[PDB]
Amino acid sequence: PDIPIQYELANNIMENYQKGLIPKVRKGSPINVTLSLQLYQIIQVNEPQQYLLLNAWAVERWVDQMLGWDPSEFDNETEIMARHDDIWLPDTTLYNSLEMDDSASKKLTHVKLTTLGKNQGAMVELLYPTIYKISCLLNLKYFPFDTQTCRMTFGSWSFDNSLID
Amino acid sequence: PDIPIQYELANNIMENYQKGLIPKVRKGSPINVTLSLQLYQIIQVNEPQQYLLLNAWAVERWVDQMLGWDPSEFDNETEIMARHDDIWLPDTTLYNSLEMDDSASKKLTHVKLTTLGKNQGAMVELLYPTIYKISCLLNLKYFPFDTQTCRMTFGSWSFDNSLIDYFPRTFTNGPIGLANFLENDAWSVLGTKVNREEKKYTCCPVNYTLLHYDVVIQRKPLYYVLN
Ligand SMILES: *[C@@H]1O[C@H](CO)[C@@H](O[C@@H]2O[C@H](CO)[C@@H](O)[C@H](O)[C@H]2NC(C)=O)[C@H](O)[C@H]1NC(C)=O
Ligand SMILES: *[C@@H]1O[C@H](CO)[C@@H](O)[C@H](O)[C@H]1NC(C)=O
Ligand SMILES: *[C@@H]1O[C@H](CO)[C@@H](O)[C@H](O)[C@H]1NC(C)=O
């Protein structure tokens, strides 16, 4: 009554959660993660050290099978915002990266949860800006009329596709 | 039933564990650690400051004698993933390193545990990328036709070989993997070597193990000759 409904909703959905382990309740299927990228700037191209610096926005979407709730029980609420430290997140990694510290190349603040049912889980969306230091081989044979192609590789560092896809 | 089996498995295996101390249950033998390295890039060679910058991947394997479980009790599960902060890890150190902060030269995320039995422990594997700042002496007498050799020394900073032992793991083409190496525009790699040595403390009658990795690089003088 005199407290936000978000307090009760978070207390209800955060009761039995353990963020240190993957929330896989169904044995048959893995967890599907969808990734999209938007390019905003090309900061620097370094030929002697063979790396490329980019500024981009990344969006990841997946379904958490342990964070579902019934909207009718909570004043018909179908959305909530939680800190990224509270819930489990997939380990999306750039394989050919020249930066070892994630605090200088990423910024995670919040995630959005949309319920799918009491026993169906919730949809999790994570959007954050990032700066990528990508190491790519450069061919300077036709300088200054040269064109370059650098590849970005994304995936899971420790989980096989039977767990995260 | 309505919770992941990983929850129960982690709660079972994490009950009596203390990550701040070495998990040595058997008195007779030490803990063996196997290390392998793969080279990906040569970022910079600095002659005035006498250091070399490399980008490499490191894999370490050992057996933890306190993290065993019976697969049949947990829905026939034989593997699990845990954060590196939860369990004990050996202190593998590069002796001739010019970097004091490990957050800018290493990135540890997760470890993989494979059970060997309820009372036999589990096999732990740790893979992570790293950037090494190696200080090596450079001889510029034959510049620009010079070749250099810098050594990498690995071992335990505080534990003698009666507690932690180190062994090298080599690849098909040599001790250091070069199948995914990125070609440098100024240096070429000729070969690699590995050597395992036991060294004596100069205050105590105990030994410790050191691993020596040798990399031979040769300069390309075409730019200087033509310029
Ligand atoms: C510690 O390392 C030294 C390395 O010298 C070992 O010394 C060897 O000892 C054996 C006999 O135990 C000799 O046959 C070898 O010739 C010695 N090595 C050399 C290079 O001379 C020593 O055994 C190791 N273990 C200890 C001291 O407990
Ligand atoms: C949503 O739930 C609230 C419960 O507080 C109820 O008063 C309201 O009528 C519901 N609206 C709809 C459209 O179901
Ligand atoms: C593995 O253990 C499970 C226990 O849930 C059992 O149902 C299954 O038959 C076992 N399979 C084998 C091959 O032992």
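Chain A is numbered as in Swiss-Prot; shown residues: 22-186, in order.
Quick check of the header: electron microscopy, 2.6 Å.
A Cβ is built for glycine as well, from the same backbone N, Cα and C atoms used for every other residue.
Where Swiss-Prot documents A:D112 to N as a mutagenesis experiment, the accompanying text is: In cb101; highly resistant to monepantel. The 10 Å shell around the Cβ of A:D112 (mutagenesis position) contains 13 further Cβ atoms across the protein chains shown.
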A:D112 (mutagenesis position) - helix vs strand vs coil (DSSP):
coil
